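Visitor: Take this structure, written in C-alpha cells, and hold onto it; I'll ask about it next.
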Amino acid sequence: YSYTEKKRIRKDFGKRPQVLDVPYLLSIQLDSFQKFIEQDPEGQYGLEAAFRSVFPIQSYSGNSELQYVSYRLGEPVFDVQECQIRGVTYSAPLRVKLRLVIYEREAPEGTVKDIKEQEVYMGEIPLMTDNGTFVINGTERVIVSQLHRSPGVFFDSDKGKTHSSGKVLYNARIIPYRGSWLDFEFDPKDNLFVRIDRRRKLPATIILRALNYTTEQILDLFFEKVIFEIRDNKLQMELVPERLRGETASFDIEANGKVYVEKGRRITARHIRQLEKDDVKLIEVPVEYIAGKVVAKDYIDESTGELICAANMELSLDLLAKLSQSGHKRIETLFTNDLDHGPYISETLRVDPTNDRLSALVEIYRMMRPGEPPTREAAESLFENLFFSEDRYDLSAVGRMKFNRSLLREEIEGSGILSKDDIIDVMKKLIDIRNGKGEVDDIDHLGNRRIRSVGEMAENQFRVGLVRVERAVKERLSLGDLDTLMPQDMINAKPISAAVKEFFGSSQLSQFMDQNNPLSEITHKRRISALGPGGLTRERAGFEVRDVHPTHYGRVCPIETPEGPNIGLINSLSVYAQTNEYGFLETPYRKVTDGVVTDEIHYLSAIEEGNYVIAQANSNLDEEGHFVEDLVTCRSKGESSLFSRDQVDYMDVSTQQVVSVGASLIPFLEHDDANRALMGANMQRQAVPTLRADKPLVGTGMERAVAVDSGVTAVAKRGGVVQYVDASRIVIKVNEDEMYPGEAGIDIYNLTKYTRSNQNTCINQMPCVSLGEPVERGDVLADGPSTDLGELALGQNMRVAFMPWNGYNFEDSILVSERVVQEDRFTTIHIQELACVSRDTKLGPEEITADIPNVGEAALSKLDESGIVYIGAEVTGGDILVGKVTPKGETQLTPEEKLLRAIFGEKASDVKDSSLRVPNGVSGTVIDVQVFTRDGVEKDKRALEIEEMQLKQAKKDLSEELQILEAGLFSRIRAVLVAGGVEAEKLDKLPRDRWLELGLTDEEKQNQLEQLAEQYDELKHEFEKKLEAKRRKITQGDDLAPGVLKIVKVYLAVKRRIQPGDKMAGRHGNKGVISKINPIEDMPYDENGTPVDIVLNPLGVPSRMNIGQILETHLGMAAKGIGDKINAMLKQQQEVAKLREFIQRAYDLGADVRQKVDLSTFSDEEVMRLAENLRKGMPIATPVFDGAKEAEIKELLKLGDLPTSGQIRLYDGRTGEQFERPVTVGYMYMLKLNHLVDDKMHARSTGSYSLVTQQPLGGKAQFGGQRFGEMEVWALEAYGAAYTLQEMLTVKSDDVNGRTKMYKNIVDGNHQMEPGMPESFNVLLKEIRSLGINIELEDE
Amino acid sequence: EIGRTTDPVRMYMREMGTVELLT
Amino acid sequence: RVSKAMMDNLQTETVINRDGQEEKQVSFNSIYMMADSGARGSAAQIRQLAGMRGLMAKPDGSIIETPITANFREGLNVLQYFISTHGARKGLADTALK
RNA sequence: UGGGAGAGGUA
C-alpha cells in the first residue's frame, strides 16, 4: 500500500479478483482527436488523409498544379484560461507548405518553369483540452460520439407489409460512406427492382444492361442450363441427377433398358439415390416437357439469317418444329424450379422495357434527372459518376470490409467504388436469400453499427472545407496568369474556418458540457448518440431501435439512458468497452484453455463473440484454474444456456463489464429494479457539489477511478516530497530517480479557485496533502469540486429512518432535521456571472457612470467612483452592480408617462435608468469584476485599477515561480557539487550567484553543472520573455463585437442552504422533495438520544422494488457503528495496540474477500492517521453484482455491537413515547439535485408583452406568465367557469385596452372587467387576409 | 421531354436546349 | 407454486401466541400489511420481492426458456439483470409513447 | 427589443 493509500483504506467486500483494471475512462475522445491531429506516414488519418484526398490538383489544361508537402500547427495565441475569460475559441493556427509547380504546355514537357512554396495559413482548428473538452467561444463543449450504420451492404426483408398475399419482400441496400445509394428489392410478383437514392423503381436488369451485359450474359450469370439434345424427331436431354427435387413426374424418366418413375409419382430422394448409383446421363423426353420452358440462347438461322427464336422466350410446338427444320439439334434452355431456383430474372427481363445499353442509360437518366432531354455523353457520364468514380462515391475502407464480409469474400481491402462483380454478387446473394440459403441481416446488431467520433467528424468537415477551397483555387489557377500568383494569395482562408467553426459551434453533436459534478463530465464525454447528422431522427423512430440488443453486453449500458423521448437513442459506453480500427465496439474477455482461465485478454467485437461460447462472470474458480463445477452458465448466439467446463471458449473479464460508470457507482445495484436503477444512475449526474465533500460509507471502488480519470482533481505527475502548500499552489520537489538530468526537479501545481462552471455551480480545488509529506507518481494532491481524498463524493451520509411521520413524508416527500441545516451539510455555492455591455446606439453612446437619475443614496452605497461595484460587496436583490445610462433619448417608455410625454412633450433629455441589477430574491457577495474595453479608447479609472492589479499579480506570480525554480536549481547545483568535491562551508558563505562559475576540472558533474547553468540562463531568459508577452497581452485591447464600447462582467456568489421545495435523492432512484425542516427536539431519537437526520417513507420501497436502498441503509449503519467504536477508542485515548487489533479485526471480516489489509506492516503514526480518518465511519466498497451479502452485513453489525436486524427502538421526540414497531435506522448517501426551488419559484402580476401577439412573455429570466393552454381551457369549459375563462383569454392576456382598464379597476377597488377583441385574433385576421382570402367580422 | 419536372432552372435549361450554338 | 408458498409463509407465520393456545392469526409483517391494506403494493410485487422474479420476455414478444429464479432480496446475477433490462426499457418507452 | 432554431433536462 502506498503512503497516500494508507490514509483511508476502503474495506472491499468483493470476491472475484481484478484481473484487468478499469482503463482510462476518457480514452475515446482523446484517442480520436489524437488520430485526427497527429502526423502519420502511410496509415493516413485526419489532416494528412484529407490533404492527400484533395491534393494535388491540376487545371483543365494542365499548365500548373498545386502540391501538398507538409502541415504543422502553431502555438495558440491564448491559453485555456485566457480563452475562457475573454470569450474566444481555443484553437491553433494551421500552416502548410503548399508547393506550386508550373509546367510549360508550349513545351512538350516543360516541368520546371517556376516553383513556389510557402506556409499557407488555411484556417484555425480548435484544439482539445487535456480532459477531452473543446473551449468554443469561452464555453466548454463536448463532441458526443455517434452510432450510425456501417457502410456496406445489408439484406433485410419487411415482415409482410402487403396483407393481400402475406408474402415477405427481401431487399438489399448498398450504403456507402459518401455517394448515392442502391436498393435491390422484390415485389409481390417476384420481379426484382432497383432504387437509386430511394427514387422511382426500375426493373433490376436496367443496371445490368447499363453495365454492358446483354441478355445472353445476364441469363448465363443468373441461371444454369438444362441442355437438350433432339435427334431424328425424338427428344433427349442431358440429365445430372441433382436437378429433380420434390416434384410430380408428369413425364417418366427412362434409361437404356431401365424404368424408374411412374405416372403421377413424385420424385423422391430414394429415386435420386437410385439414379446416381445406376449412373445414366442421357434420357429421352417427350414433346410436352419442353413446352413450358424458357430458352436461354438466341438461335440465328444459318441459311436465311433470320432470328427464328431469341433468348428469354416461351417455346411452343411450332417453335420446336421450326428449330428442328432449321437444324439446331442441340437447343439450350435454362434450369428453373418453383421452390429453390425461381424464375425471377426471366420475369424481370420480360417486364423490362429496354433492350440495349444506351436505352438503359437513357432510362437511368430519366429516372435520375426527370424532365430533361438525355444524350449519350451526359447519360454515360452520369451513370459513371454515380458509383464508378473516385471523387463522387466512397465505401472508405470499412464499407469495403463489411462488403467483402457480407458477400463471404476473403480480401478485406480493395477500392471504394462499386464494380460489375460487386453488383452481380449483391444480386446473386439477394436471390440466395429469396431462395432460402442465408438469412437477413440484423440491423440492430453492434457489428453493423460503428462509432463515429470527434476526430472522424472533424476530418469530414475539414474535407468539406477542403473541397470548397479546392474548387475556388482550381478555377483561380485555370483563369488567371502564372507569373504574379502565389499560393498565399490564391488560397482563401475563409471557408475552412467557416466549416470547422460551424461544426464545432453549432453541430447537433457539439454539446454544452454538463459539469455539475465530475460524474456528469465523464458521462457526457462517454456518451453515444444514435441521432445526429446522417443518423436517426428522434420523432421518427420506434421501439425496434430503442430496445436492448443482446450484443450490447459489455459495449453499451442497458441501465443508463434518459427516460424522455431520447430513451433508446442516447446511450452510454460500458466501462471496459473499446473500439476497433474501423469503429466497431469491442469488449475484453478472458481466454480459457483446457479449462484453465488464463490472463489472456482478448477484445472481441460483436460478430466474433457469437461464434465462441463465453462463460459468465459469476462462475467460481480455484487457484485461477478450472471451474469448480462441471456445468457452468454461458451465452452463445445471444441466448443463454448451460455448457460443460471443456466446451467453454471465453470468460468475462469483470463483473462491472455490462454497466456504465454511473450505473457502476450504485451499490447493491443487483437488488434494485432496473427502472429505479436507471433513474438513480441518471439522477447521480444532477448532484450539486456541497460545501464540504463527504466520502460515501457504502461505495463501490469506482469512486477513485472516476475522481482521477475525470481530470477534475490535481494528480501528481512525478513522485517526490512536498515543499510548499498554499490554498492555491502546491510545490513538489521531485525524487532524484524520477528526475530528468536537465531540469530543476520542481513541479508547480496551481489550483483553480472559485470558477463558475457551465451550470453556474462552484469549481474550486483544495489541497489534500500536508507540508513535508511524500507523494508518488499518480497521487492526488488537490481535491476537486465533489471529490474527497481522491474519492468521488457527490452527497452526504445522513442518518436515516424509514417510518411515516404524520404525513410529512406522504408521496415521496422527505422530512429533514435541523442539524442538516445548521451543519451546512447541503449548502452549495452557486457562482453566477452577469454582464453589462455599454452598446453604441445611434443617439449617442450609453455611458457607464457613477451618477444615476432618480435613485436614492441607498443604491450608490456600494458603487465605486466609476460606477462599478466593489470586490467583496454583500449585495442583495435589486442592488446596482454597474450603472449604465442610455444617451439623451430613451428606448421604451411606460404608458403611465407615455401620454405625459405625448401631450406635454418628449423632452429629448432626461435619460433612462438601464443599470445592471441583481435579480429579485438573489443575495450573494461579489467575488470578481472584469472590464473589457474596446481597443483604441482610454478605458476608465476602475478598469485601469483592475489592469494594474492584473499587472502586479502576473509579475508576482512569474517572479515567485522563478524564485522557486531558482531555489530548486541551486539546491541541485549544491547537491551535485557536494557529490563531486568536498565544498560545504565555502559555498554557504558564498552567495548563490557565485554557485555556477566555481568548481574543479571537467567531469560528469562538471558537465551537469554547466548544463544546469545554461538551464538557469534560458530559464531567466524565458522568464523575462514571458513577462513581456504577458504584459503586452494584458495591456492590449479586446476586439469585441461591432457596436460594443465596453463590457463589465460581475461575478456573484450565492450560498444556498436547503429548504422545503428542494429535490433530494439517493443512488437507487429514491428521489423526492424536502417537505419540512423539523426541529431536533421533534425528530425521532434512539435510546442514546441521537436523533435521526432524515425520515423517509417505507411505502416507497415495496412497489418500486429498490431493495439496495435498504441494504445500503443496513451496511451504512454497520459502517458508522465501526467508526463509532474507533471514535470511542480515540476519545478514551486508549493505546495503539488495541486500535490496531480492532481495525485489523474489522478489516478481516469477509467470507472470501480478495483484499488482505495487514496492519503489521503499518507504523504507529500510520495507524493513528488511519484511525483519525476512520473515526467518522469505515468506508466500504460494495462492487456491482459482487457485493456484500446479508450474512456479511449482519456479521459486521454484530462486530459493531449493533442489532443484527438493522432495526432499533425509536422514541417520539414530541410525546416522548416509544414507537410500537422497530424502525429501520441507518446511514444512506443522499444527494442534493440541481432542481432548486429558488430557481423554480416564479410569479408575475404584470410585465412585458410580445410584439406581434401582445401576450405576456415566457420565463423566469424575462418575467413571464404561465401558459393557460388548450387543456386548461378544456378544464374551465368542463366546469362551466365562463367568466374565469373569458378573463384568462382577454384581460390577463392580449386585450391591450382591456388589461389596463382591469388594472386600474383593481386599484380602484372595482373587481369588474370590460373585455374586448384579442389582438392575437386581429393578427390572425390580418394573416388570413394577407393569404388572399377575404375573412371579415360581420356586424350582424 | 416535357412533363414530370418542377425545378424552374431545369425547365429553363431544357427549353434553352432547343437553340444551337453559333460559329 | 413458489408464489403460493411465499404468500402463505408471509401471510400466516405469526402463530406464537397465548391465552387460548398457540394459534394462527394474520401476520404483522410490514410488507404484508402494506400489501393487504391496499396502501402501496400488490401480490405480484411481493412475489418479485420475496418469491421468484418470474418468466421474462425477449423484445420480440417471446418468453425465454429459463426464468429469473432469483429475487431482489437475494439479488440477481449479471445475466438475469441484463434479461430484465429488455422489459424494463420496453415499458419505459411504452409509457412515453402512450 | 425580444423572435426563431438546435441541444439537454424535469413531472
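By Swiss-Prot numbering, chain C shows 692-789, in order.
Going by what the header records, the deposited coordinates were determined by electron microscopy, 3.1 Å.
Backbone N, Cα and C define each Cβ position, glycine as well.
Straight from Swiss-Prot, here's the annotation block:
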- C:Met697 to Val: Resistant to antibiotics salinamide A and B (MUTAGEN)
- C:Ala735 to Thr: Resistant to antibiotics salinamide A and B (MUTAGEN)
- C:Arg738 to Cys, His, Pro or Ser: Resistant to antibiotics salinamide A and B (MUTAGEN)
Visitor: Determine the minimum-neighbour residue: among C:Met697, C:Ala735, listed as mutagenesis positions, which Cβ has the fewest other Cβ atoms within 10 angstroms?
Guide: C:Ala735
Visitor: Cα-Cα separation of C:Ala735 (mutagenesis position) and C:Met697 (mutagenesis position), in Å?
Guide: 11
Visitor: Please work out the number of neighbouring Cβ atoms within 10 Å of the Cβ of C:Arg738 (mutagenesis position), leaving out its own Cβ.
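Guide: The answer is 19 other Cβ atoms.
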Visitor: Where does C:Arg738 (mutagenesis position) sit by DSSP, helix, strand or coil?
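Guide: SS state of C:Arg738 (mutagenesis position) = helix.
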Visitor: What does the structure give for the C-alpha distance between C:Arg738 (mutagenesis position) and C:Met697 (mutagenesis position)? Integer Å is fine.
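Guide: It is 7 Å, counting Cα to Cα.
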